[PDB]
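Engineer: Sharing a structure below in structure tokens format, with a few things to ask.
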Amino acid sequence: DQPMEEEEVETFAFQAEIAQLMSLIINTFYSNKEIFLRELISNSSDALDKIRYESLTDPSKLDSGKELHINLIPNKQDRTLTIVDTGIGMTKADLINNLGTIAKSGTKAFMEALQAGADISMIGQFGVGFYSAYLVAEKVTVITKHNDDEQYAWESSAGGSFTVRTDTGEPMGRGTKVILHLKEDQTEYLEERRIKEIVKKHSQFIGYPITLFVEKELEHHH
Ligand SMILES: CC(F)(F)CNC(=O)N1Cc2nc(N)nc(-c3c(Cl)cc(Cl)cc3OCCn3cccn3)c2C1
């Protein structure tokens, strides 16, 4: 009797300061949590800038898809909010290096700044805005696809470690999906009016199309 699927899953420990930051963010009360969406859309914009720049000199970099955009996908049934871009994406090494194992100077800098009276909303200025996702999410899953490379899934519920594995689900052309599994009391960010007002207020100057796709599994077909 053979398995439908088998795949290797790697578990990595977060660098100590990153673990520290994630604990502070996911546990502490803050009154301006909506800033997470600005930070993720900002990361997507940056990733789109990168692939765009590459395509300036090598058009073939867009063979995996010419459209440069950001999609926002609330799914009330799964209690997930997903931010999708067709930006540059990440290799497996990028995931492991950039999402937890290597310490950035801005990680301790940001926590120092907060203790010195700075606001959480400055997190992006320290290059660690992604982790603001844990203001509203109990678990974050990142699915990513870089040119020439396989599609990978990174995941963490915090608590000191993350996992990486190959993603065999629906193949992306190129880019990154950040899937926020929301905290029970944070479901307001699945509502259309809330998403719209947050994008309007905080992401006004993003130079790529941002599109809402409200997702619902139709009855008996979940
Ligand atoms: C060489 C490379 F092009 F740079 C590899 N490409 C990446 O490293 N990324 C592509 C990407 N796309 C989205 N939508 N988000 C993230 C992102 C995530 Cl998921 C987690 C953290 Cl901690 C930081 C992040 O971006 C920080 C800011 N940045 C955006 C692009 C690059 N740096 C990344 C990282």
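Think of each number as a place in line: the chain as shown, counted from 1.
Header lists the method as X-ray crystallography, 1.7 Å.
Positions of Cβ are set from backbone N, Cα and C atoms, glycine also.
Reproduced below are the annotations present in Swiss-Prot:
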- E39 to A (Swiss-Prot position 47): Strong ATP-binding. Strong interaction with HSF1, HIF1A, ERBB2, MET, KEAP1 and RHOBTB2. No effect on interaction with TSC1 (MUTAGEN)
- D85 to A (Swiss-Prot position 93): Impaired ATP-binding. Strong interaction with HIF1A, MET, KEAP1 and RHOBTB2. Loss of interaction with HSF1 and ERBB2. Los of interaction with TSC1 (MUTAGEN)
- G89 to D (Swiss-Prot position 97): Abolishes ATPase activity (MUTAGEN)
Engineer: Using a 10 Å radius around each Cβ and all protein chains in view, which of these mutagenesis positions has the most neighbours: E39, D85?
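Structural biologist: Of the mutagenesis positions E39, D85, the most buried by Cβ count within 10 Å is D85.
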Engineer: Between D85 (mutagenesis position) and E39 (mutagenesis position), how far is it from one CA atom to the other, in Å?
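Structural biologist: For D85 (mutagenesis position) versus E39 (mutagenesis position), the Cα atoms are 13 Å apart.
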Engineer: Taking the Cβ of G89 (mutagenesis position) as the centre, count every other Cβ atom within 10 Å, in any protein chain shown.
Structural biologist: 26
Engineer: What is the interatomic distance between the Cα atoms of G89 (mutagenesis position) and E39 (mutagenesis position), given in whole Å?
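Structural biologist: It is 17 Å, counting Cα to Cα.
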Engineer: Does DSSP give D85 (mutagenesis position) helix, strand or coil?
Structural biologist: strand
Engineer: Can you tell me the three-state DSSP label for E39 (mutagenesis position)?
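Structural biologist: Going by the DSSP assignment, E39 (mutagenesis position) falls within a helical segment, counted as helix.
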